[PDB]
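Report on one structure; see the data block that follows.
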Amino acid sequence: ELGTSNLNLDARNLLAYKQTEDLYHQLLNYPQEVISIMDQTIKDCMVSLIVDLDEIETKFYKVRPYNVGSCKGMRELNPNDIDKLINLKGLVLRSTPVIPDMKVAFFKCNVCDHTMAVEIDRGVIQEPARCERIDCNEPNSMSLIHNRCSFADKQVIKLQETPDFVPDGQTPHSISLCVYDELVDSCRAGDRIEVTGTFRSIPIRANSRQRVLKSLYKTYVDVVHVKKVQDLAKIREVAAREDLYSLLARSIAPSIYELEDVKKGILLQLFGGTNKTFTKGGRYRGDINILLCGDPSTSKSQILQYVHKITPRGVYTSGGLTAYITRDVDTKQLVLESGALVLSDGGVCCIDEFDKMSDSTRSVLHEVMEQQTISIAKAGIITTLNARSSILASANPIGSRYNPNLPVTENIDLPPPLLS
Amino acid sequence: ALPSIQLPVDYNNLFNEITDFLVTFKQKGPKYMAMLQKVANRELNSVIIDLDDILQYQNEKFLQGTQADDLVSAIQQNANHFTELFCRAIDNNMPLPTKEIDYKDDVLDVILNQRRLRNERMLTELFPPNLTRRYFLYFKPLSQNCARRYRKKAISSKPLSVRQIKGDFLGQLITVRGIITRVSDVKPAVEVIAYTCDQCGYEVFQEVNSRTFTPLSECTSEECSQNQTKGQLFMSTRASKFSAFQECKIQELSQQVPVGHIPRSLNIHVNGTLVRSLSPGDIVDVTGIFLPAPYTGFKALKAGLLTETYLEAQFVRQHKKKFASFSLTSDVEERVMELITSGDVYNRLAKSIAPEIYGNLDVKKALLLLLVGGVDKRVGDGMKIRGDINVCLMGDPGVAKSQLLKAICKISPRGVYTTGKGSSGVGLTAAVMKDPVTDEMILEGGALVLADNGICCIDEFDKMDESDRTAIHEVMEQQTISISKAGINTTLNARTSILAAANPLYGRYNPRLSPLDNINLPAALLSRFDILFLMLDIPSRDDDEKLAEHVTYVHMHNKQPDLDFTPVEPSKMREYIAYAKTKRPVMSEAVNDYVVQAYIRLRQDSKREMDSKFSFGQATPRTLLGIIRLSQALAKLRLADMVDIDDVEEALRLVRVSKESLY
Ligand SMILES: Nc1ncnc2c1ncn2[C@@H]1O[C@H](COP(=O)(O)OP(=O)(O)OP(=O)(O)O)[C@@H](O)[C@H]1O
Ligand SMILES: Nc1ncnc2c1ncn2[C@@H]1O[C@H](COP(=O)(O)OP(=O)(O)O)[C@@H](O)[C@H]1O
Ligand SMILES: [Mg+2]
Ligand SMILES: [Zn+2]
Ligand SMILES: [Zn+2]
C-alpha cells in the first residue's frame, strides 16, 4: 500500500526459531549469496501475496539485517574474521563525493555507426575485438562512448572508533567504509552511527606502471545497514493559562535562585520580535540583544549554556567569528567558509567573556548589529552575506569586585557606542 | 658457474635427531606429544621449543657413546632452516584428534573438502603443507644457569644494545634490549595466495615469501591449457591463507649510549599469535632472528651491495612493572589489614612521600588529600560537580617545590609534567599530528595530554603563552575541550587535577599589598583554584640549622638517611591510595547547618576584605564548594562510608593555615 522497497530484519527474532538459526549461521559464513537469494525470495513473495504486477517489475527488493553480533572495535580485528558480518559503532570523520561506478558499457562501430551494449563483471571488461556486423566485420572500428553508459553511485565514508575504547590515552584508529545507493549521504561529519556489514580485503597496486603487488592488503568494510547512536491542541490549553508568563520564565532556569526579571527578559528575547521589509523605507531590525555584567560569582555562564541548548539554532563561542577564506587541508583547493555569526541566522548567538574581544573583531560586531549584513572582499571574491542574528553576552568588571561608586563604563572597559 | 665448498654440517642426521628428540623426550608422559595432541584437537595455536630441553637431553645422552654432534650450536648459527625442518617434522608426526571438533566452522577445510570431492571423484593436487598448517613455531632462548650447569660456553642471550649489533650477526639468534616507542596497527598479510580458475578443474595456487608479489596470467588447467583460453583466472580471498602482520621500532636506553652520541633505532617484525604483545613506552628484551631485507624496495638502482636489516620476533619478556588495576589478592589484603592495624595513617603517608625535602607537612597533607579526590559523580538534575582538587603552590625560587612536584608525579601513575613551550606538541594539540607515513592527518581537534583522570603538573606557571593559558581556562571545572580547526569536534572529556607551581616575577615577597604579587595572572583563574598555599623563605637559625644538617646528612651517606622514620613505603601508599579510593564514602546531611554557618562566617570575613594588605580573603561560592569537596576528601582518605564534622573542621583549619602564610 506504500510502494516503497525496503525491509528491516532483526537477528534476534531471526534467532528465536530453530530452523532459522541454521540459516543464521549460514548467513554469517556467506553473506552475499544469502542476501541475494533472500531478495529474490521477497521479489517472488510480493506476487505470491498479491494473489498490480506493474509497480513490481520496476522496483527491486533489498534487506537490511542488523544486530547480528556484538559491536567490535578496530583494536581487535583478527584476519580470521574476513568475509564475515560484524557490527561497528563510531563517529564519522569525513565523507566523499559520489563516485560513478561502471555497470554497462556502450560501444560503437565508428565506421558503420552501429552500437552494442556489453555487460561487465568484477570491474574487468572484456572488450570485443570485432563488430558483430559481419557485413563490415572490421576489428579496429570499435570505440567506447563514455557519456552514454550506465553508472552507480559509490561513496566512501571515513569512520573513527568511539573514545570509550581507549582507556590509557592512546590514539583512535580509522576504518574506511563503503555505501551504495540509498546509503549515500545518510551520514555527515560528527555523526555517531552504528553499522552492520561484512569485512573485506584488497591488494594495493603500489607502482601504477607495473603489475607488482604488495604483500599487505588494505582492509575496508562494506555495509548494508546504518543507525544513529496534532500536538497543537496541547499548545492552546497551555496558552489559555493566566500565569503562563511566570511559569514559562521560571522553567528555563530550574537551579538558578531568584533573578526573576533577567529570566523574564531572556525568555522574551528568545521569543523574539517581528521582522518587516517594506519597500519604500527598508527593513527594520527584529533582533533583541542583551548584555550581562557582574562579578564572577553569579553562575552567569550557566544561563548562557541553558539558552544555547534550549534554542533551536545557536552557536556558543568565546573571545574569527565571521566568514574567512580558508585553505582546505586534505584537498589542495580553496573553499569559502562561513563564521559563527552567520551560522546563527534566525537564532540566538551566545558570546562569553565579551571584554577580551581584541580590537579587530569588535568593529565587525559594530557592522553586524546596525546593518545585519556582512561583506567580504578577499582573493577576488566580493559578496554580501546575511546574518540576522541575536546577541546575548556576558562581561566581567576589572578587578576583584565591581565598586558601586564607579559608573559602569570604567569597570567593563567597553566602547561607549557599542554599549549604547 | 657456482663453485662448491665442503661444510661439516649434514642435515639428515640432524633431522633424525630432531625426530628422536620430539618423540622420546621426557621432562604426563612426553611433553612434546601432549602439546601436539592439544594442537590436533584445535586447542593450541602456537608451538614453543625450549633450547634448554635439547641441550640437557643431549648432555644427559652423551653419557652413552652414541651422540656425535651438537644441535643447539647449529640453531645459534642458523635458525630459519631449522624452523622449516621443525615444521616438516611436526607435520610428519601429527597425532590423531582424541576430542570432538566443531567441524562445520572451518570454512577453509570445507572448501578444500569440496575441491577434493571434485578432483578425486574423477581420480587431485598435492596441496602445500603451509596452507594446511594451523599452528605457529616459536623459540625460547637458553638460561644462563643452564649454561653454568656444564663446562661448555652455550650462552647466547646477552641482550646486546641496538648499536652493539654489527654486520656479522646476521642469520643468528640474538636478544636485544631497549624501549618501545612506536607500534603500528594490525594488518593481515598473505602466506599462500590462491586463484580461482573459472570452473576449470583445480584452482591454481601460488606461494610468495618476499615482500613483493606478482600475480598469474594463464593457468595450467587442462581445458585452459587447450589451444584457446577458457576463462580468466581470478584471485579468491576465501581460499587463500593469511597471517597477522605488525611492525615496530626499538630505541636504545639512555644508559647504554656512549657520551657524545645520538641513540640509534632498529625495526622489528612480529607475526602470528605474538601480535599485540607489546605497547609503546616500556622496557623489554626481545629474542628473535636477525635477518636482512633487500634495498630494492626503495628502487633507486643504487647501493649495489648495501642492504637494510630487521629483526623477527620470537619471544618477548614484558619486564618493567605492572599497575594491575589494584586487582584483589590475598597478600595485599593482609597488607591493608596491617595498614588498618597501623592506626592513623595520613600523617605517616605524608612523612613517607618525600623525606629528602625537610618539613612542609601542610603541603604533603594537601597532596595526600588531593590524591584521593573530592565529591564527584554528579548530583540531582544533572548539575556538574568535579571530584578533582585544583591546588596551586606559591613560593620563591629555592624551596624545592619543583622537587616535590617531581616526587608526586613519580609516585602518581597518572601524573604528567608540562611547561611553557620547550615542546610544542604538548598543548592544544594531540600527539598524532602528521605522524603516519601517509600523512593521513589523524586528529582529535581540541585535546590535552591524558587530560582524563590525569594529574597535570606545571612548573613556572607564569611562563606559558596565551595558548596554554586559554587551554587551562577551557579545562576549568571539568569543562570539555571544544577547539575546532577543520570541522572536527571530537572533544576530549577533560577531568583532571591541576598542580601549579610558580613565583612572582620579582622572585621574592614584599611588605606591601600582597595581591600586587599574587601570580601575575588574572584573578578569575585564581578564584578557580581550591587551595592556595604560600611558601615564604624566612631566615631563621633554628630552622635553617636543621635543614642544613638534614641535607648534609643525606649527602654524607650517599643514600636516604636513617634519620627519617617512616613505617610506610612508596609502593605501600601506592597500593593504599587505590584501596582508599575504592571504598568511596558518600555524604551525610547532619553537617549542612555547620557548613552553612561556616560559609556565613566566611562571608563575615569577606566583610573585612577591604582591610587590605592580605586582601585574598574574598567572597566566592566556589569557596563553599571547595570546603565541601575537602570535607568529602577528608572522609574519603581514611574513613569508611561516613562523613564527620571533624573533616569539616580539618578543612577549615587547612584553609586558615593556607591563608596564614600571607602575614
Ligand atoms: N627544604 C628542602 N629540603 C631539601 N632540599 C631542599 C629544600 N629546599 C630546597 N632544596 C633543594 O632545592 C633544589 C631543588 O629546588 P628548586 O630550586 O628546583 O625549587 P623551586 O622553588 O621550584 O625553584 P626554581 O623555580 O628556581 O627551580 C634541590 O637541590 C633540593 O635539595
Ligand atoms: N546563585 C547561584 N546559584 C548556583 N550556583 C552559583 C550561584 N552563584 C554562583 N554559583 C556558582 O559559582 C560559579 C560562578 O561562575 P561564573 O561567574 O559563571 O564564571 P564566569 O567568570 O565564567 O562567569 C558557577 O559555576 C556556579 O556553579
Ligand atoms: Mg622551580
Ligand atoms: Zn561495423
Ligand atoms: Zn579456466
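Numbers in chain B come straight from Swiss-Prot, and the residues shown are 4-30, 59-154, 189-728, in order.
Structure determined by electron microscopy, 3.7 Å.
Even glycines carry a Cβ here, placed using N, Cα and C.
If you look up Swiss-Prot, you'll see B:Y423, B:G463, B:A465, B:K466, B:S467, B:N568 marked as ATP 1 binding site. The ATP 2 binding site annotation in Swiss-Prot covers B:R593, B:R687 and rests on similarity to another entry. Annotation comment: Swiss-Prot describes B:410-617 as domain 'MCM'. In Swiss-Prot, a mutagenesis experiment is listed as B:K466 to A, annotated with the note Loss of MCM2-7 complex helicase activity.
Everything Swiss-Prot records as a feature, shown here on the structure.
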residue: B:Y423; record: ATP 1 binding site; Cβ contacts under 8 Å, 6 or more apart: B:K611, B:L612, B:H615, B:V616
residue: B:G463; record: ATP 1 binding site; Cβ contacts under 8 Å, 6 or more apart: B:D602
residue: B:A465; record: ATP 1 binding site; Cβ contacts under 8 Å, 6 or more apart: B:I422
residue: B:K466; record: mutagenesis position; Cβ contacts under 8 Å, 6 or more apart: B:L458, B:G460, B:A566, B:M600
residue: B:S467; record: ATP 1 binding site; Cβ contacts under 8 Å, 6 or more apart: B:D524, B:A566
residue: B:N568; record: ATP 1 binding site; Cβ contacts under 8 Å, 6 or more apart: B:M459, B:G460, B:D461, B:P462, B:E525, B:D527
residue: B:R593; record: ATP 2 binding site; Cβ contacts under 8 Å, 6 or more apart: B:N455, B:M541, B:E542, B:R687
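Within 10 Å of the C-beta of B:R687 (ATP 2 binding site) we count 16 further C-beta atoms, all protein chains included.
Not one of the binding-site residues listed as B:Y423, B:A465, B:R593, B:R687 brings a Cβ under 6 Å of any atom of ligand 3. For ligand 1, the neighbouring binding-site residues among B:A465, B:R593, B:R687 are B:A465, by Cβ distance under 6 Å.
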